[PDB]
Amino acid sequence: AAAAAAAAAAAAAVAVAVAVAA
Amino acid sequence: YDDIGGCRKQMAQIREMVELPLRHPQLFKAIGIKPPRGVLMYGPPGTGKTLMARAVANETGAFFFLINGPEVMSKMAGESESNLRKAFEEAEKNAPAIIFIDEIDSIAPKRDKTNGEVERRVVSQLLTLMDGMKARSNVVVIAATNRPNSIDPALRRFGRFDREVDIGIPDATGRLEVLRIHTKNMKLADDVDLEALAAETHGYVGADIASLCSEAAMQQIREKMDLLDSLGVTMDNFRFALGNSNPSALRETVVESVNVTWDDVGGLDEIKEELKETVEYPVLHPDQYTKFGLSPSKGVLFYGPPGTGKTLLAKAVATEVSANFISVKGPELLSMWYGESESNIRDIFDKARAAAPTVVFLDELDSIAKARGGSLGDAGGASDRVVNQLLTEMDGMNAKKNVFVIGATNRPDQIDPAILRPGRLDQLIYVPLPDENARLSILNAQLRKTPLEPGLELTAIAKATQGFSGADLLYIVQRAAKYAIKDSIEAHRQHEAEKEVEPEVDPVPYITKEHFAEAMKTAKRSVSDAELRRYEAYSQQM
Amino acid sequence: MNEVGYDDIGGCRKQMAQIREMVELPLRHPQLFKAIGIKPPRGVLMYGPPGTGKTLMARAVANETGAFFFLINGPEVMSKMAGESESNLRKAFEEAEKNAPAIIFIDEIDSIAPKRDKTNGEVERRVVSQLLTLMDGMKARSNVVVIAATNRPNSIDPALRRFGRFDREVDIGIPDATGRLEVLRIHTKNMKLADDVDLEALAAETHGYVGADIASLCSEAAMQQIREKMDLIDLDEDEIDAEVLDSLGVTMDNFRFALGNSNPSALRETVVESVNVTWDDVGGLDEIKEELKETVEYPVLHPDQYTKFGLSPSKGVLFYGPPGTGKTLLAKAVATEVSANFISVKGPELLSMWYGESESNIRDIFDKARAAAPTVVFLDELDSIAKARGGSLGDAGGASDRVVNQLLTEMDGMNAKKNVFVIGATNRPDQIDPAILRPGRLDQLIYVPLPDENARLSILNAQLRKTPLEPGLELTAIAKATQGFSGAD
Amino acid sequence: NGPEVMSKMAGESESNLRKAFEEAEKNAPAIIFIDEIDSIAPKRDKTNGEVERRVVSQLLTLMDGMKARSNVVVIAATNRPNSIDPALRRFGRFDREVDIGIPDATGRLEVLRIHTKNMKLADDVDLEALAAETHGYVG
Amino acid sequence: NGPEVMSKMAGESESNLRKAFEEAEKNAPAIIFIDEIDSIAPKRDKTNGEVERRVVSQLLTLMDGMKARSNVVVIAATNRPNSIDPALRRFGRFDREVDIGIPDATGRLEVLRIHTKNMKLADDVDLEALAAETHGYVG
Amino acid sequence: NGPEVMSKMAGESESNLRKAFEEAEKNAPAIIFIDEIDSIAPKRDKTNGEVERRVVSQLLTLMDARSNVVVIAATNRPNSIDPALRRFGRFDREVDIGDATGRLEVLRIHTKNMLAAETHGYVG
Amino acid sequence: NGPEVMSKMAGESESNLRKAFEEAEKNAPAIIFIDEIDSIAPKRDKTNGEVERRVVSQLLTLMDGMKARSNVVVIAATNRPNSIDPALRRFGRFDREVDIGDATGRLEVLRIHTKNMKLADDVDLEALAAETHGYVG
Amino acid sequence: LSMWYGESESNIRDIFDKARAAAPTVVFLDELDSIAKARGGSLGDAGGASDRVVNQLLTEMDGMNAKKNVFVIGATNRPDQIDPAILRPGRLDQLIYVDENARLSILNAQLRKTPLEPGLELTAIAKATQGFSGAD
Ligand SMILES: [Mg+2]
Ligand SMILES: [Mg+2]
Ligand SMILES: [Mg+2]
Ligand SMILES: [Mg+2]
Ligand SMILES: [Mg+2]
C-alpha cells in the first residue's frame, strides 16, 4: 500500500536597507 | 427545477445542455453536432451549484452518479484508479446516466505545481477516461468547482469539460425571486414587503437570503417564546435580522460597528450632499445612467488639514450609505514575504468585487501609493510593485458592478501623481477649515446628547474660536465635560461625607457655563499657519 | 460533583443563551419550528482570545444535553496512510448521524482549515474538501449540529463560514467588571474564605483578566495562604493536625499579594519589569501630578457620569521639556501607582529590518493594549518613531513614513476606541508630526518647566526621604543657591 | 526532547505526542519534562509550515481540553520564552513561570562549595574571595 | 560533514544527528569532528527557516541534557566563530575555544620541512631563507 | 551548471552535488567542470539565504576528499569567491582567459571546416 | 504533446524521449513536433521538482545530441512566450522563432467543419471568413 | 522620473531599447518641459537628476542614424522652459505651431455615443469658446 508524506521546504523574504546620501 | 431561482439564463443553458443530449438525441444526430459531455460550473460558493445540479438530476430523472471530490482515494495499493474506472463503467453500462463530480479541484489539482505521484496518476486517469467520450453512451458530466482558476488546464481541453457557465452573483430581480421562493413555506406576517427587503439586501448573494430568513424566524420565535398558532415573523423582525447579518463573502473583513449619523457630522453640508449624490445616484437611477450614456466616476480623494473630519465623513458614508464598506489602513496591506503584499491587495479588491455595491475606504493613502521618488537606493524593492498593482486594479475595474473606492490622506503631496489621474480616482474633495457657521454646526452636533444648562449660548464660543479645527472643538467640549465631572465628584464626596456625619440627585445636572469658560482657557489651534498655507497652495495649484 | 453545569460559565450570558437556544429548542420543542415552517440553524463557531471559556462551553453542553456527543480534536484526524484522514472523517460523521441526533464538537478547527489557497499540502486540501462535502452536499446532514472552536477566525476557510455550513459565529470575548464578579463568585463557591473577603473590590481592581486568569488569581491566593500557615506547622508527612488543617481561611492580604504578582495572560509577553516608585517620590510637579492622576482615574472609576453627559474622555498626553526634569519618573510613578495596565515601549525598539514588520509590531502592540484594556502605553522619545513625513531624500522604502501613518491610523481610525491612554515623552517636540500633535490622538500638551526655589526644595526633600541626615542641617540654603539646576543636577 | 517528536510521515508527530501523553497518564501520577519547547511552539502565527501549525494545535489540545489532564504535572524549559504561542502561556497549560536568572554572591559561593566538595583542595584557598571577585558568572 | 546531515523532509535531519551520536556512543569512547558549524548554527534569532532552529535545538539536546554524553568528545570547526548560537559556546558543550591561527616564521620553517622531506630537491636550496622571506603565507 | 543545481528544496542541491562527485570518483579519473561558481559562492557574509552558505560548505567538504581528480571552475567576476575556495588544494591555480592575433587565430580555427581589425569588440 | 511524457516507471520520461529521438533519427530525415512545451520546460527557476529538472536535462542533451548525419529538425508550439527556459532558447537548439500574429485559411476551415450538416440554401461563407478576424481553429 | 542618475536613466535607456527593438516607432514624449526643464543651473539633487535625465535623453537621441527610423514627437504648452540644447538642429528641429473647426470636430467626436437633442447646434459653442481645450 502506498502512503503520503508531509514536507515544508522554504519561503522567500524581502528585506529593507537604509542608505547614506551625499 | 423550480426550487432554484435567480439564475434564469444559466439554468436555461444548463437545462438545454442536460436535456437535449438526454431527452431526444435524434434531433442532435439529425443536425449532426454532438452536444458536449463534460460541463463545468463556476462562481462564488453558495451561489447554487449543488442545488442546481440536484434539481437537474430530479427534473430529468436520468440515473445519477455522485463522485465526492476528496472521497476518490483509498487505503489499499492502487484502488483509486480502479474505483474511478468502475464508477465510469457502471455509469455507462447501466443507462444513459449523468455523473456529477463535486469539488473537482480536490481531484484535478494541476499538472505542474502538483507533487504526489499517486495524485498525478489519478489526474491522468481521469483525463483519459473523460477523453474516451463516446456519444453512443449518452452520458454527460457535470463539474462544480468554487475555484475555477486552480483547475488542471488539461481538463479544459476540447472533448472533456468544454462548456463553462459562470453562475455569478444574483441581481435585484434574482434576489426578489430567491426571497419569494424561500419565504413561501414560512408564515409571513401581512406587513412584510419582500420587494423592499430585496431592494435593501444589496450585497447579499444566494445563501445570505436564506440566512436572513432563518435569523428573522429565530428572532420572532424567541420574541414570542419569552412572552402558539399566533406565530408570524413581522417586517420589524426581518429588518432586525437583516441588520444583524452581513454579506457572507465579506464576513472576514467585517468592521466593528461604530455608529454615526448624517446629522452627527456638523458642517460640510455641501460636501456631504455631493458625496451622497455621487454614491446614491449611480446606484439608484440606472435609467438615468443608461439614458445619459456616461460612465460614472469610480473614485474620490478627500484632502485637507488634519482633523477636518475626513475619517468622520468616511464613517458617515459607511453607516448611512446602503452598500457594503471595507476599511483599509495604509501599512496594513504590506507584508514581509515576497508576493504576499500584492496577493493581499488582489484578494482585497476581489472581495470588493463579486459583492457590488461596495465602498473601499483607503485611509492614509500616503502609505500605499506614496511618491516613490527614491529608486537608485536599494531597499524593499516592492513599493513600486504595490503601487502598480493598485493602479492596475483601480484602472481595471469594469463598468458593471460599480465599486467606488474613497481615498483619504492628510498630506496629498506624497501621493503619487499616477493614482490622481482620470479613470482611476478623479474627484478630489477638499475639506477646508470650518468657518463660524460650520463651527457652530459642529459644536451643536457634538453636544446633541450632552445635557446642558438652559442659558448656554454656543454662538459666542463659535464666534470666538476662529482658527480652531474640529478636533479643537472636540477638545474644548471634552475639557468642559471633565471639569463639570470633577465638580460633580467633589460635590458628591462632600455630600456623602456630610451624610456620614447636601446636593440633590445630580449635584451638577448640567455642564455649567462657568465650567466651559474655565475649560476654554487651555484651547489652541491644532493646525498651524505653515500647514494651512501649504494646503491652500496645493488647493489653488490643483 | 466535578461535572460542570450550565451555571459554571459566567460573564457570557448572551452567548450562553444563543448556544442553549440553538442546541435545545430544535430538540426540546421541534413542534415550534415545524409550526413556523423553516428549519433552524445547525452550525456554530465560537471565537475569541484564549482562556475565555469556549472549551468550558463545550463541556457544559456535553454535560447538560442528553443527546449523543462526539468529540474531534483538531490534528487528531490526520494519519499516515494515503487518503485515510478522509476515511476517519467519514467514519466520525457517519457514527454521529447513525447513532442518534447528536452534537459534534470539533475543537481547534483553525489548524484543519488553512484556507485551501495559501496551504500547499495534498492531504490537507483533501481533508478540507472532505469536510466541506460532508458538511454540505447531497444528503448533507440529518438532525446533526456542529460546534467549532477557534482562536483565529480569519484563518478559517471562507467556504466554511457561509450559511448552511456554519450559520452562527458567536464571539466569546473579554468579560466586563460584572463578568469578573460573576466569575469570581463562581470560582470561590467551593473554597473556604475568611469573612473579611470582598469580591467586588477585587473585580473592580482586576482590569483585563479573562476566565483562567481569574482562576489563576484564586489558586495563587490559596497557595499563599497554604505557605503562610504551613510554616508554623512542621512538614509531618504522616499527618497534618486537624486544628491547622481546618480553620485555615483566606485573608484579603493574600488576594492583594496575588493581584500584585499576577498580570493578564495576554500581556504576559510584554510584562514590565518591577520598579518601586511612589507619588511622594516625585518632588514638585503637584499640578501636573494631580491632573494626570485625575485624567487617568476618572474614566476607569466614574463611567456613569461620563455616560450621563454622553461624551468620550480624553486619552492622550504629551510631556515635553528640557532633559532631566522628571518625564520618565512620572511615567514610572503612573506605572507603579495607577491601576490600569502598563506597556512601556522605547522609541526605536519596535523597528525591524524586514518589510512591514515595524508596522506589524505597532499593530500588535496596540491590539494587545486595547485587548487588555484599560491600559496606558508609554512612548519614550516620540521624536524617534514619529518624525515629519518627507524629510529624508534617502530612506529605507519610507519605513518611517509608513510607521507614522500606521501610528496615526491605530490611534485614530475605524476602531472601537474604548479605553487606551497614550502617554508620550520627548524632549524635542519639533520633530513630532502635527497630525500626532492634533487633539484626539495626543490632546494634552504638558510642559514640564525647570523647578523654582520651592520646587527645588520639594525635590531635595523627596530625594532625601530615605537617607539619614544631620538634624542641624537645612536644605533652604542649597535651594536658595541653585537657581538654574535640574532634578538630575 | 524538543525536536525528538518530529517525523517525515504526515500525521506522525502528533501521533508521537499523543502516545507520550497517553503513556504518561495511563501508568501513575507522572511528571512530564519537555526540554527546548521553543522549537515546537513557533507561535502558530508567524510560522508558515502546516506541520508546525498542526503540531502546536495538537499539543495545545492534548494539554487543555475535555478530560485534559488527570494528575500529571508538566514541566518545560526554554532559553527564550517570548517566542512561544501566547495560548501556551495561560493558566491551565503553563500555570506559573519561574525565572532562573543570574546568581548573586551568596549563590556563587554556594555553587563553588557544591562543585568543590569532591575534589581535593589546599588550605590556602578561600572561596569567599573567589565568589567576590567572580562577577558575571552564570553558574 | 556540515551540510550532509540536513534534509528537506520534516524531522529527518534531527534523525541524522541522533543516528550519528547514538552509533558513536554505542560503538565506543569516540571523537566526533564537526566541520563548518556556522552552516548548522545560525543563532536561532536570524534564522527564519524552522528546520535550522530544530537542528540547533537537537544538537543542543544531544550534547547537553539528561545523561547527554558519556566518554565521547566533540570538536568543531568554523571559519567564523561569532556566527554561532551563544547557547553552544557555554561550558559543557564547547568548553574551550582554541585558535589555530597563522604560525610564526619558525612554524613556517616547520611546515616547509614537513612538506620537503618526502620530495627530492637540489642541495643549493636552503629552507631558512625562504621561511624568513614568507611572513604571511600560512599552511 | 550553477543555477541548474540550485533549488529551493533543502538538502537537495547538496545531495545532487554529492551524487555528481561520487559519479566522478566512481568510474575513472575524470575531469569535473563546474560552471558559474559565483552564483553559489556569496562569500558567506553578504547573502541572506541559508542554502547558499550550505552549498559553499558542501563544496568545501567534497573538495577538501579527492583521489586523482582535478576540478575546473568558471566565473566572470572572481572577487565574489570564498577565500577558502580560492585556497591551495581547491582552486590553487587561477587562469585569466581575457587580441588581434588571437582573434585572427579564432577566425582561422572557425573557418577550418567551412575581419580581424573591424571586429574589435568580439569576445570570441 | 507536453504532459504525455510521464509514465509509471520512474525516469521513464527520459527513456521515452531517447526512444522518440532515436526513432526519428533512425527512420528518415524528418521533423519532430513537440506540442505544449510549457509543461516540459517549467522555466527551471520557479519549479521545485526533480523529475522535471531531469526531463529538461534529457531534452537539452537530446536536442544537443544531433549530428550532421541526422538531418532532422524540430518544431515546437507554445502559448506564452515568457515561460521558456533560456537554456532551451540558447544558440544551438531554438533560435529561429516565428511570430504568428488568414481569411483564406478561415474559409478553408469553415468549409472543412460545416460541410457535414444540413446547413442552408442561402449562405455565403466568404462573408463569414471576411467578418471573422481573430478566430483560430 | 526616479531619484537621480541610474534608475531614471535606465528607464529612459530601456524605453529607447524598446523603441529600437520595435523599429519603426514613434516615441510620444508628453510634456517635454517637465522632463527637460532647460537644465542650466539648479544646484541641488533635483538639478542633478534633471541634468542626468537631459544628458541621457541627448545621448540616446543623438545616436539615431538613418537606420531604425524612430521618430520622437513632443508636445508642450509652455515653449519657454524647454532646453535650447534639445531644440538644437540635428536632434529636433521642426516647430509646428498649432481652432474653431478642430473644436467643432472635438465636440462632435465627444458627442458620438450621446442622445443629443435634435434641435441643438454646437456652432454657437464653437464660436463662443475660442482659447479653450479638449479637456475643458
Ligand atoms: Mg455546494
Ligand atoms: Mg482622520
Ligand atoms: Mg479551551
Ligand atoms: Mg527621562
Ligand atoms: Mg542542560
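Swiss-Prot numbering applies to chain G: residues 280-380, 383-418, in that order.
We read in the header that electron microscopy, 3.5 Å was used to get this structure.
Backbone N, Cα and C define each Cβ position, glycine as well.
The C-beta environment of G:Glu315 (mutagenesis position), restricted to residues of the same chain at least 6 apart in sequence and closer than 8 Å, consists of G:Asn280, G:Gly281, G:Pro282, G:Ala356, G:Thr357, G:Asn358. Looking at Swiss-Prot, the entry for mutagenesis of G:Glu315 to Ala says: Moderate reduction in growth rate.
Here the residue is the original one, but Swiss-Prot notes a mutagenesis experiment at this spot, G:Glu315 to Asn: Severe reduction in growth rate. DSSP assigns G:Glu315 (mutagenesis position) to coil in the three-state reduction, outside any helix or strand.
G:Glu315 to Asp appears in Swiss-Prot as a mutagenesis experiment; the accompanying note says: Severe loss of catalytic activity without affecting cooperativity between the 2 ATP-binding regions. Slight reduction in growth rate.
Mutagenesis annotation in Swiss-Prot: G:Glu315 to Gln, described as Severe loss of catalytic activity and cooperativity between the 2 ATP-binding regions. Lethal. Restores cell growth; when associated with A-358; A-369; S-471; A-471 or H-475; the structure shown retains the original residue.
Among the mutagenesis experiments that Swiss-Prot reports, G:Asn358 to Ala is described with the note: Slight reduction in growth rate. Restores cell growth; when associated with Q-315. Secondary structure at G:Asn358 (mutagenesis position), as computed by DSSP, is coil.
The number of other CB atoms found within 10 A of the CB of G:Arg369 (mutagenesis position), across every protein chain shown, is 13. Among the mutagenesis entries in Swiss-Prot is G:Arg369 to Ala, noted as: No effect on growth rate. Restores cell growth; when associated with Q-315.
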Return the count of C-beta atoms lying within 10 angstroms of the C-beta of G:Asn358 (mutagenesis position), excluding that atom itself.
9
Check the mutagenesis positions G:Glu315, G:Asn358, G:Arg369 for any whose Cβ is under 6 angstroms from an atom of ligand 2, and report them in sequence order.
none
Intermolecular Cβ proximity, mutagenesis positions G:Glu315, G:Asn358, G:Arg369 versus chain E, under 8 Å:
none
